[PDB]
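*Asks:* Let me give you the structure first, and then I'll get to my questions.
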Amino acid sequence: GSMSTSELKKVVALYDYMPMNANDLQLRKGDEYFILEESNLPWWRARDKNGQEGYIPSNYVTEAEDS
């Protein structure tokens, strides 16, 4: 409904994945990012720790933190 902060959290990174042209986000292994979308596809539009947004394969990333 409103306030995206409700259903929106961060995610971790499993394998490495550098950008190709500009869309893709520079992921890595052990690092985590910030999710801004959640479309019906594995690739989202999340940003890393550099104020930059790109794509993040759902399978490649997981939960930003795990207790």
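Counting begins at 1 with the first residue displayed.
Heads up, header says this was done by solution NMR.
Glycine too: its Cβ is placed from the backbone N, Cα and C atoms.
Just lifted these from Swiss-Prot, have a look:
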- 6-66: domain 'SH3' (DOMAIN)
- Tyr15 to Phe (Swiss-Prot position 223): Loss of phosphorylation of GTF2I (MUTAGEN)
- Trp43 to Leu (Swiss-Prot position 251): No effect on phosphorylation of GTF2I (MUTAGEN)
*Asks:* Long-range same-chain neighbours of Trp43 (mutagenesis position), Cβ under 8 Å, sequence gap at least 6?
*Replies:* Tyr55, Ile56, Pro57, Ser58
*Asks:* Sequence gap of 6 or more, C-beta under 8 Å: which same-chain residues meet both conditions with respect to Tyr15 (mutagenesis position)?
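*Replies:* Once residues fewer than 6 apart are set aside, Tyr15 (mutagenesis position) is near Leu27, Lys29, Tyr60.
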*Asks:* Pull the DSSP breakdown for the domain 'SH3' (6-66) and write it out as helix, strand, coil residue counts.
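*Replies:* The domain 'SH3' (6-66) comes out at 0 helix, 18 strand, 43 coil.
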